[PDB]
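One structure below.
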There are 4 protein chains.
Amino acid sequence: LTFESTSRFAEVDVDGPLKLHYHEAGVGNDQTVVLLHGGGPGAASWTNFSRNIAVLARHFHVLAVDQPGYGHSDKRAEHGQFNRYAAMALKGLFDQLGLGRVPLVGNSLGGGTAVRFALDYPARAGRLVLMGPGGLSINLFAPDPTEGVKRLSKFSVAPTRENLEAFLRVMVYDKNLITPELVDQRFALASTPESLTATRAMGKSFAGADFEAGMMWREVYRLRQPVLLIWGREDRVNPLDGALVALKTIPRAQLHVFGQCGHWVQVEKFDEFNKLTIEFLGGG
Amino acid sequence: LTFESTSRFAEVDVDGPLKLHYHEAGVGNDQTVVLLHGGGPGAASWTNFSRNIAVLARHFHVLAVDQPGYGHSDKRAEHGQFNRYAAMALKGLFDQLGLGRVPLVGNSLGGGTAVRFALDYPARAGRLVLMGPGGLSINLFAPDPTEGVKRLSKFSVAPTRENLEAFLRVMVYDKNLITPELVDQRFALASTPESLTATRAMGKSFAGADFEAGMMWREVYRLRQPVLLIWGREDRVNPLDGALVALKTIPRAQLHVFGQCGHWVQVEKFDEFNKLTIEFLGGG
Amino acid sequence: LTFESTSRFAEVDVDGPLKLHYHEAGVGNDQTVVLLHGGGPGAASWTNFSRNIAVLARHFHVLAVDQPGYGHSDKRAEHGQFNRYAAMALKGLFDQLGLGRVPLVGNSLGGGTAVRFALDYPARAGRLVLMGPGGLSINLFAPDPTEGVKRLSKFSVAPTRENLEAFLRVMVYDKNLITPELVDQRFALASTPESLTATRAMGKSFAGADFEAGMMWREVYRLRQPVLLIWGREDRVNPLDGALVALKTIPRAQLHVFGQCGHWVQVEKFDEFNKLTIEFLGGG
Amino acid sequence: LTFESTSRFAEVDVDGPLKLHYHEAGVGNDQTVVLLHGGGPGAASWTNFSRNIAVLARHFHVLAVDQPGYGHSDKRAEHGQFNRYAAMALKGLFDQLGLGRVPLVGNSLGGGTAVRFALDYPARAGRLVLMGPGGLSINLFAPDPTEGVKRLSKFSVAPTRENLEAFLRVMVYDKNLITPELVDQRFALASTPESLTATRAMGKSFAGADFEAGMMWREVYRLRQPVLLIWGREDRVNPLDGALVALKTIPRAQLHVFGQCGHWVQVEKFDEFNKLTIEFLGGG
């Protein structure tokens, strides 16, 4: 399996034509699962889920979607509440590919998008796996913005290699995962004017009149499906106190917490996450 | 596998001879695991772990021990801090069977015993799996005693079938698990004068000068092994707020929480618990 | 100051005529404050707050209102979501008495009423003091229903003296404040057939399709005034973990917790409660 | 009242002569109270509490002690666990001045000192007021080190004006209280080479084999006096989740949280803090 062999585009109508890049793998398998990546500068599906797609594709028909503003998907300068916008695009894509009810796996921003999809198109989302997700998280103890969110903001105002490395280093518990190569790859994608356009837009997108659509912790008591929340204990972007409203109010919630793990569970605990996800979504 | 085929006794010296009943299964398998049951009136290994022993014995050499005061183990009228007393007996048993370093799985009182064993005989305990455990739990929000602990106390003062059924019903989320048969079986064992002797003794045992040995949440920062905490979200004996000090202070802690699950995870979520335990202890 | 000397009535319109009973004291004091009692059986303004009123009336013009269904207020057999019903009744009373913007003090159900009033009529609510309040409380760790709520439901199905006693005993840390007289007084008021119809009416309302208006933890991020949350550490009805969402999301929140105090803060910490309320509402 | 008019010195014995500087005010007031400042760079009694002292001295005989390593107290290059070292120093001062049992008010490091003093010399500590205290705080949800602790360590490795400014900005909610003057004042006191040796000494002590004496969350169940915990909701050094163990396990605890307040409660909520302290220590 490669970036190139798995690569696909579709066009959907979200207030006009919108190009979506996605990867597709395990076309043999009956059970489709959609993967939505995290929302850090230069993130995309292939790199966010590089320790996961090969393993999951042995069990499931994998659709790993570059959310609008990321990877090879369109990067408009203007859009409404990000997770609602990404959810509309994904819904466009589900209609185009003929999908009915499909489980979703989402990290950080992608977990926000998964939850917003599942609330707006309730019959279309099956079981959710959400790792350190935004939107349904409300940090009952951590003063906002968190150290992770501050570093992301500092990069958007001053997009240097140094500010990106400082942001990546609060993503993980073990700093040695943030290798000179990783930083070079992410910085190369993040620093394009198209990406910085997207990165700005996404910032503004959260502080408007539809901020209510970002407070998904008010709405997840309505989710009827099983939902696996996965968190690193040392997550410094969306800390662990942000799991508590969702775990209480989602009737069929489960929570797994990993000690010695930051915001990137799917990377730092890839094997345990792969096995939780495979088991939770039914072995395929 | 049966109660009778698996049954074993040993004698160990804990301030004088002490008869221990245990079950042994999967004698073919290299990896030994010890199972310690919960501490409710009439609990014993075989019934506490009846949805678990057969599955676990396919992977591991299972030693499911009736703690002192329970099952077919001696029921002395007098003993010190219960978990320390049960830990000394288990340590006696490890020396007798030639065990070195062995993983432990423990529910409620049994989790207390596992943790006290792991602190007092640190080189002798491998990975721990603890479900709704006593001792390391400190209920930061729930006023003590909890509804579960009150019902256990009311039974010890007035040991009727009605008080036992009221206690069993706050053990589980789904009340239909508390069948007329289950109540009859547990009540028959719980109501013997030997058992009520044990049940009284165990009460007194916690409120002495060595109450510090029961506050294991002060000492688990010293545990060096991986530790899987498993909780039901609706546990009304040792509520979920009681997981927080252990999850924070145990360096290699993990936490799994099941929605729609009470104090008896190994029963109400038997399949998910069996698979967590098998995976966490290395597949065997 | 007596029940009779302070006793007042006003007729307001909520789907027709509605008789409201209230107590008035400290007439001529510059600052008016409205007290709203809790939802326990036979609860009323004068029994809930009798001692606190004499003290607050030294500083404030106190209006202590019997909520619809309680004390000498109308006890209809049916109504919508209680807190919006009680808040409309209260709005009627504010309009009739020409009250502008007034601080509100509420215990349990009355705290929810105060909050629903402060969200629906924002310009009419001043500073809020909420003791162990309903509606904006969401027990993130305590399984629902709590011990206190279960003993309230039990009384409501089997309205005996002995079930009322069981309920009152989990309102307080010091069970000696539950005198044979207090039981007799409250049993007398709770067991009249109109009060019984008012508690059967309360049943259907909280269990009915207008439940979202009860979930004010979703809404209190709109409150613009200072809010003082007051909690007994040992509250067994609305436990301390229910404070966390309101404390996080109300911009100008404060929380005060008293050790060795149940749900009835205004009784068990009488002095410290009066002094907090007086200082927080401005000394008068 | 001035630095010079209130300034006092006393020589006490802790592994030899130790010069302690303190401030005294409100001489002749019946009730003595000891204030203990925080551990930030260039922290001292008079800078930490200057405004609060004038107010508390209207009611109390105030002794505001510079802890060893700070202000004008001796700045040794080495010592044991700081809080037991500072508490022994304090015991020396209480013995020299013939103080019996005295209430203590402590911020951050000084709160830990107050607690260690109250556990080791139980008959000499009265009521405690602890603002965002160290030692008895255990951040159950915040990964350690916190943002505040990291900026303190950074200053300590690279003692520039700009690193001190970064530290002070995460002490407060309103970053405008961090004046160019405050920076200049604190940089002046923090950057003297003896203060530098005192912070390098502080390093080795907290990171050394005497760390268990620092973990007072394990011990505060022994405190028999009333304890008032005071917290800024937005505390980025010792965040609000660190209050929970002390609030649960101190029998006569109270907690007060202020919204829109950082770690420096005594500055950012000056009035409400003075009034709580005055009321709680008995009005004087």
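Chain D is numbered as in Swiss-Prot; shown residues: 7-290, in order.
Using N, Cα and C of the backbone, Cβ positions are placed for all residues, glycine too.
Summarising the annotation, Swiss-Prot assigns substrate binding site to D:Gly45, D:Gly46, D:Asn54, D:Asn113, D:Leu115, D:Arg192, D:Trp270. Here the residue is the original one, while Swiss-Prot reports the published mutagenesis D:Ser114 to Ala with the comment Reduces the hydrolase activity. Positions annotated as active site, proton acceptor by Swiss-Prot: D:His269.
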> For the recorded positions D:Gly45, D:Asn54, D:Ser114, D:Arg192, D:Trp270, which residues show a Cβ-Cβ distance under 8 Å to chain C?
Replying inline: none
> Listing them in sequence order, which of the binding-site residues D:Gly45, D:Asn54, D:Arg192, D:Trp270 have their Cα within 10 Å of that of D:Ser114 (mutagenesis position)?
Replying inline: D:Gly45, D:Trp270
> What's the CA-CA gap between D:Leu115 (substrate binding site) and D:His269 (active site, proton acceptor) in angstrom, rounded?
Replying inline: 12
>> Which one is it: of the binding-site residues D:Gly46, D:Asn54, D:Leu115, D:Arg192, which Cβ has the fewest other Cβ atoms within 10 Å in this structure?
In response: D:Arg192
> Using Cα coordinates, what distance in whole Å links D:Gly46 (substrate binding site) and D:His269 (active site, proton acceptor)?
Replying inline: 11
> Cα distance, D:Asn54 (substrate binding site) to D:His269 (active site, proton acceptor), nearest Å?
Replying inline: 12
> How many other Cβ atoms are found within 10 Å of the Cβ atom of D:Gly45 (substrate binding site), counting all protein chains shown?
Replying inline: 24
> If you take the centroid of the Cβ atoms of D:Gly45, D:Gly46, D:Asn54, D:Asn113, D:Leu115, D:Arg192, D:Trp270, the listed substrate site, which other residues of that chain have their Cβ within 8 Å of it?
Replying inline: D:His43, D:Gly44, D:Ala49, D:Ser114, D:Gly116, D:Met177
>> These are the recorded positions: D:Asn113, D:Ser114. Which one scores highest on other Cβ atoms within 10 Å?
In response: D:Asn113
